[PDB]
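**Q** The structure under discussion is supplied below as structure tokens; questions concerning it will follow.
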Amino acid sequence: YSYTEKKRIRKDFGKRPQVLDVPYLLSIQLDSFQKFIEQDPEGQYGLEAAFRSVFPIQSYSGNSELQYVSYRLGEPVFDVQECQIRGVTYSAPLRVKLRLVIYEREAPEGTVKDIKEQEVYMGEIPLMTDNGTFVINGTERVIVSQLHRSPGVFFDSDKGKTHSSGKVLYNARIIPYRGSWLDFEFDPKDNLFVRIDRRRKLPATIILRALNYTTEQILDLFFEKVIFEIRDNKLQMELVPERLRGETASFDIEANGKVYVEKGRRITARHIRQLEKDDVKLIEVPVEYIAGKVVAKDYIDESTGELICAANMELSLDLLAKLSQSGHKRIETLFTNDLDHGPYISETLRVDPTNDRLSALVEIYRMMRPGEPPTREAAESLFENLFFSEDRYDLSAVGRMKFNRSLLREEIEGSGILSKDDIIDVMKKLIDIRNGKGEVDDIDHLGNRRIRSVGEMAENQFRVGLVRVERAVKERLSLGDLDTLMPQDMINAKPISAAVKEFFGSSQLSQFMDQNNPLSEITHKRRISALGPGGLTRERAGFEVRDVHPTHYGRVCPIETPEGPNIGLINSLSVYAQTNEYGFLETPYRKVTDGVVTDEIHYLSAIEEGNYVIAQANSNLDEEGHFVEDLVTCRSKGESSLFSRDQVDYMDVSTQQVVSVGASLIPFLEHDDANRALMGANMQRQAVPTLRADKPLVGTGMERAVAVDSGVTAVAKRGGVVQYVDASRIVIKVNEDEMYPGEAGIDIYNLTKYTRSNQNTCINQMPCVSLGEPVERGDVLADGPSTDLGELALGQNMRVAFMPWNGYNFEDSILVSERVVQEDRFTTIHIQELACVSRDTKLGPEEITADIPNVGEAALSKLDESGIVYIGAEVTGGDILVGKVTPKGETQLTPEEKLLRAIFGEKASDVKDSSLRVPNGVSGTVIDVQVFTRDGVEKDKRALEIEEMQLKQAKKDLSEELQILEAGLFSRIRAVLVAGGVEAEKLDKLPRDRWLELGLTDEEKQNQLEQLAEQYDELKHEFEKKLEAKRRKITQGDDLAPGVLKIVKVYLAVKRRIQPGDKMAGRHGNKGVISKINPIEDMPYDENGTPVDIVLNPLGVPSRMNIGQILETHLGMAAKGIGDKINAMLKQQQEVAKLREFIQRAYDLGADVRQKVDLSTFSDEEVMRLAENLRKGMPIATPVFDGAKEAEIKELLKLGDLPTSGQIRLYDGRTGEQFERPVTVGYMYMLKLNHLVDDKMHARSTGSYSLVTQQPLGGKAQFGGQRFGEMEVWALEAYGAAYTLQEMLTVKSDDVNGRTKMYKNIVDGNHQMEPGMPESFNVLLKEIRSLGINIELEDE
Amino acid sequence: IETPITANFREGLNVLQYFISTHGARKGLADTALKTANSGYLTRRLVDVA
Amino acid sequence: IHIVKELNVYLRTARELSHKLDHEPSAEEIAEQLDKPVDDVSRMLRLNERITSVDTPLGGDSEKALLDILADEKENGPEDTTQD
Amino acid sequence: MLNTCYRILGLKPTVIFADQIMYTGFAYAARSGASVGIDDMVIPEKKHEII
Amino acid sequence: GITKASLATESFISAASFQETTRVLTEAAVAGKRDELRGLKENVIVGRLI
Amino acid sequence: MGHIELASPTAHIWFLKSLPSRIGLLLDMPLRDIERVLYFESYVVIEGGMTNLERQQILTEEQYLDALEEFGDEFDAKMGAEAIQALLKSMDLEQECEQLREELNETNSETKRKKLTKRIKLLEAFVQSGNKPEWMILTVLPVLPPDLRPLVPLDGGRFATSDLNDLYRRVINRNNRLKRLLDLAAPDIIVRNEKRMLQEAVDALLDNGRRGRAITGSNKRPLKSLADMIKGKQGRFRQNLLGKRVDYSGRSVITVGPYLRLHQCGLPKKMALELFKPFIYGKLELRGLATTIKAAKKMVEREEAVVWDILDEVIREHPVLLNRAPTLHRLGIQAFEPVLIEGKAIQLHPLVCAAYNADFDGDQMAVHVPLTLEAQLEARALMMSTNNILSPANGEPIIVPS
RNA sequence: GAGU
DNA sequence: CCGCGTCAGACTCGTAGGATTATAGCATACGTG
DNA sequence: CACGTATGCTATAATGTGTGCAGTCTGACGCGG
Ligand SMILES: [Mg+2]
């Protein structure tokens, strides 16, 4: 075990050896975007791919052309931190080297005319953070991967389109990555058609005619042949035995000298096999049989040279006789059959109005460009530019791959352009499917659904920006001068920058990162969405795609997706699942050779998975041998059953791989209903971090991995000893063996303190190490906001009892002890952000002064000279934070105010009042202020004071950097100087500033001194430039929006304590709202005196079927029982030996505990720190389906000396007498969700009204009213409450004079109704009359 | 489905039983979100005519 | 036309600046290039600020537009009317 | 019970009676001490056999 | 049926407000139809007493 | 309102595209036929005095050239909205009604009798309405008032406008260009294109995505036309007229009140302080505590101890309405006597949770204040929880212990 | 994302 | 009949603000302090 | 006259659009061929 694990070991109840560890959870994000920026030399990827796809391009004339050389990302002008504070996007400038080459017109391709080569800027591309976010306008945003139908081929059929007939019409669709769609479909008359971009329908043969296929050839492609030899007089036919099947024999079928089948007789298997065995080839047949057979090829009279019969012509007795006498004694007709080989193309040629190739091209052209006179040029060009042009069409390697595999080809990669064979083969397979051989795909199968990550999407939008600029370039190249015109003068950055900014901004997949919880971020970045551009819509979404598909096993979680309209579309990735190189999903499986289960792992794609039989993870292994049991539970072809041991090809790696990350955190998932588990996992994401990070007693194991991988915790880059711990930072000195010989080797981590989250929560990092502690690489140095010693800590476990209590836990309602509030454990921090904007108006600039009309001294006390509240100041609703004043223009003073202002003098001043104040009923402490001024406007006094702080603090920070770096660097040189000329304290006597002149003998260690000497001066000059940069940025006058002169941002911190109305829940989908905070005197308490913290209603269990919470409670109680035993032993101080005895016995409890934890390796002190942590309650890991079983939990309770039932006798705090029976009591890990009543409470009497409709506005932020909607109206109508109704329609809403009159009446007591007519109605009439419908009021 | 869930909640379902349960569960939950529109629209038509 | 053409020269100049600075230029950086007042540059960039539709629904969701939030500030409430 | 009371006694009595019933109901619910342990979920010995 | 019955009522305000509003209004405008406001819908639209 | 004088007449799209055709039904002219005429693909005969060529018979461009030399003069056939308007003007409804009624008696087939009875009722109703078919065609275009298509400045010096203003700007530009092209006596092909242009913009103004492509903004999204403001859920009726935003309303999270009696609910002090603002001011003036309205306002802002006693006085015997969404039956809204409580959530009585389907897993409810003596009485008598026990659906008590 |  | 088109598709609550392009260069002409 | 807003002319030859998305829902009810 690691050093951080020595501090607190979790007890594991798992039995299945995990052959594979969980991968880096944000793998997808990082790999993808890395590929996008990664400059690949040949195999174009991301950026490189976009350039090569478009470039090189030439002008319209063809003489001038632009070619791409190479690109480079500039380093970002502002780092992440600065970007977040300022509100700027974190991006890298994209400079691209381009070469303008011009050809001569008189010379053939005179490339040595004019070649201008230079580097042009064109847009800054947003960069991805270390943890897979993007910083856009100062907020962290995550681009969620998308899931769409893979480019390629797909066969489908509307299952009974015409509902009367209910005939199944099969269709093929070729979907490219870029281009027009090409659809093949059947009609009810079994004729094959073609459509482009679902336009009007065309006979399918028309497209083959475009590809230059004569009628003869088309039939030879799709059809087989029936040959007829005409010998002497009688007609002979060439026979294939297995054609005549399921049919009725029309004539007397005989051969040489044996009659087989009679007229009107069914031809069964036996007959066919008889005929085949006899070796029948030719059979005499009646002439009358030919009537109905279609001739395949053309036949001409050799004598005359004219057409006797054209191809695809139904044969008759006349034609046949004519053909015989011309001299043709062999006739190719179409093999064809109602059942098996259907004549589709034959019939489609009869419907085909075109003749030759050119005619076919014209008809295609006339479909898509109807009316417009066709020209041969335009038709040829159009058809080629549809699916046969490199520019406009591209299946992509994924499209070609999927296409080739669906057609059962051998080669995966190839042409992105459609070849002739490709089309034909799609038609053939479509026809095959019609005949009955083959089946249609679905769409829901993950073999047909592909995942499109961030890098590929950025790549696509970047291609678009290129294409827009390409238009502009071509246009300017044509008219442009060859000599004067520079390449960078033609290029505009704006189209590209616009396209990209629009993606990372406007796109649905790009959204505000959900960061009210580490889990929330990590799962959000592991999300997949079927929505957005190139995907489904909520409206357009069916039920088929939404529901759980067999292929989802090991790839997508079946238990993680929103219960909204986004139910089937948005989905979290399974744990072990990964992105295939082509973009499909794949899951790890352990290969089994001859029964023996090897440790080699293979990731299987969806398609590959169906081929092999895969055993479940729950099969019992025979100690590195094979399956214990002769019958094994396995699955293949999407279906599950029993198999023999040797039959098994693979097996599931982990028991966890079926579920997502979120669902894995749920202990005892196995005993919860899936519905509830879905809600539990969803609600776990909404857990708000409390003040005190409490670890969960009853965990799973995933806690540690989530916290660490999320990146919110600070982890150690290189192992070594901690040189300086601090609240603000941590300095760790690295071990010699890992410590590089170049630098000093002292790592510095500044910790991010009290910062605002997107949900207005509080993000602070705490150090979790002691000063001078030895630490291993990859250990947690500092905990993030909801983490504890490396583990995920979303909520807080507590003592729960399940019982009714006077209906205060009625319908999930929660009765909680005052103790919980007193200890402030659920109390939460919220950091809110208030801004005061000073804009420039037509009348003049708004000012941020403290000098405001009508302000009390009390109010101005907290404001400084500038008009800004001081740091630290406690505020409450109504207090002014940032004073601001605005120039008022004339106002018509009513004659009364003229008289009054003449009486009092009080002539009204030029300035008004737009000061930013504390929103009503929020109250907190101002913890930081930031000021933004434009470059030219005179700065505030307060702004100067903030800059003073920043400058001097920046100098200290950088000075400490070079000081501790200088100290660590000379400490090395001191050691190198010892290796050769050791004079330890004699060298330290004279000052360290005069040290590097001393050398050594001519050896490699003398060169080591040169390396440290070169780096020390490098660090010296580097420190100069760093500080120059810092100083510039602090001085830097910010470029804000046009109109805005200066902005002041204030950050309040509020302490929110829990209260009735707040929302709490566990991880089993058990919600509840706090109803009552009961005094601790009233709380049920056990024999020992210990009172319960929460009382939950047991009536919210059997209906819910979430039994995980009961198991959690029992295991929770046992965990705490052990904790109290350890706690008791520590208070007594027995001795190390005794603690070690108990703890060893404890760890090694379970029936087949996987993890062994021998305490003999642990030194006595290590044992003490461990026990110190375990006293609060021994933490236990229940893996998902590999969890603790009932037996194991009861055994743990006996070690706690707790009852096997887990029920204890409880006493009523009010009466003192016992409750009649035992109640289940233990620790459940619970969470306070983001839904604070504070945010929810709202009330309005009278306020602003809407613009046109005149009715009150909506929303609490705008001080809005609740909507009384149609539903709500109907209620009142039913009841017959007429006045209340009318009241809500008129005086309470639009009726303007009515509302004012009503208000006056109410203040004067008399509740008189004085109603009129709603203004919205008036508006309606006017809108109808603007339509040109006369709608008039006829009065009485 | 031809194979029903033989196990129960107290005993704990295995990976495959749990997965098999999902389908039906989710179908139900989606029906809440999606079908109530049509139920409510019926209510609206009734109301309008009465 | 005069304002439009002025604004266009400010734009073309911004483009040259942005190519060489790697970064899109500030109002004062463009002004320093033209040897002109920052207030002039600012006023022109303010005019370039293009309009938003009141009917456009907010938050990528066809839920409710700007109109739904935007009050009549001139129309005081029943409170103010009754006070008069 | 409530229905019968409504028909014989009337509204006022039923309203009072309903409140009263609510109070005593919850009151005794709590006193009972009734809760949910894993042992209440009795299994049938004939479970494995039937299966 | 319920939909057509509601659209067949003499009140075009009730009809138009329900559904099909473009068609309802062309019909009523051409017919020169007058609604004397008997029903509840109609009154609530004008903010009158039920 | 204002108006615009259109240089060329234009069809009202509602009485053209919205089926039944109305205009096509009235002329007995297929809709495609009308359109070929409107878009100037082909001419229509308005009056062929020579019975050789009859009324409403479509002629292509080359068809109009043949009879030009031959018959000419004595046949008038024209193109576009002008032609259709003229055809409409000159049709006499009375006469053709009688003619068609005569034909109805000859051999009335089932579907023929319906179509004929339809036109009969159209012609009858047209004469009864006093409407004229000319009016199907617009020469004057109305202009909606400014405040119903507002141009407002946002804080930052930004402007926001209604889409209608963009649509109107298209119409005006195209119409005024047409006037210019006529003053310049332009060739007829260009006159045609502008007339089509005008009609396209009008149609977009009235109903955008009806006829063809809806004219789009830079955002890709179709501009919101006039008809869109009346039509659908977002439309005036459904959204602003059959339902409204309402004053004296609030909302919060709900929680149990087991201690409550049946006719009561826990109402947060802070909520009730706001909801009853004017009643508090009025009582403050009767007590002579507050001199004026402004003083009373500042007194309630400061939340003085006397104000709590006054608030307690007013809320006595005053019913408040609680509502839970969705309001499926009438009991989803019930009246209660409020009991003021310190704490921000509303407390609901257990027994009526059934009716609301209210379970406290985060549910919220809306609170409404009946203002008038009439509304208060309606609430206490008809809507009080105590008074409404039985389901109106089946004769069963809905307040049942659970 | 919250109850239905 | 067939096929193409039009019409509807539950009720409240929430969060957050916000983004694109480009129109030359100069001389004469019209309206207000 | 100036300041703000508008109308105007520039002289190699150049002479029919496309572009950017849309993604295909569903059960029902009418309306020309
Ligand atoms: Mg609920």
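By Swiss-Prot numbering, chain B shows 755-804, in order.
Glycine is treated like the rest: Cβ placed from N, Cα and C.
Copied straight from Swiss-Prot:
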MUTAGEN   B:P758 to S or T  Resistant to antibiotics salinamide A and B
MUTAGEN   B:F763 to C  Resistant to antibiotics salinamide A and B
MUTAGEN   B:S775 to A  Resistant to antibiotics salinamide A and B
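Can you tell me where each of these features sits in this structure?
**A** Reduced to three states, the DSSP call for B:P758 (mutagenesis position) is coil.
Counting only same-chain residues six or more apart in sequence, none has a Cβ lying under 8 angstroms from the Cβ of B:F763 (mutagenesis position). Annotation note: B:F763 (mutagenesis position) sits in a coil segment as assigned by DSSP.
Sequence-distant contacts (6 or more apart, same chain, Cβ under 8 Å) of B:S775 (mutagenesis position) comprise B:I759, B:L767.
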**Q** For B:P758 (mutagenesis position), which residues in the same chain are close in space, meaning a Cβ under 8 Å from its Cβ, but six or more apart along the sequence?
**A** none
**Q** Which of the three DSSP states, helix, strand or coil, fits B:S775 (mutagenesis position)?
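**A** Note: B:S775 (mutagenesis position) is helical by DSSP.
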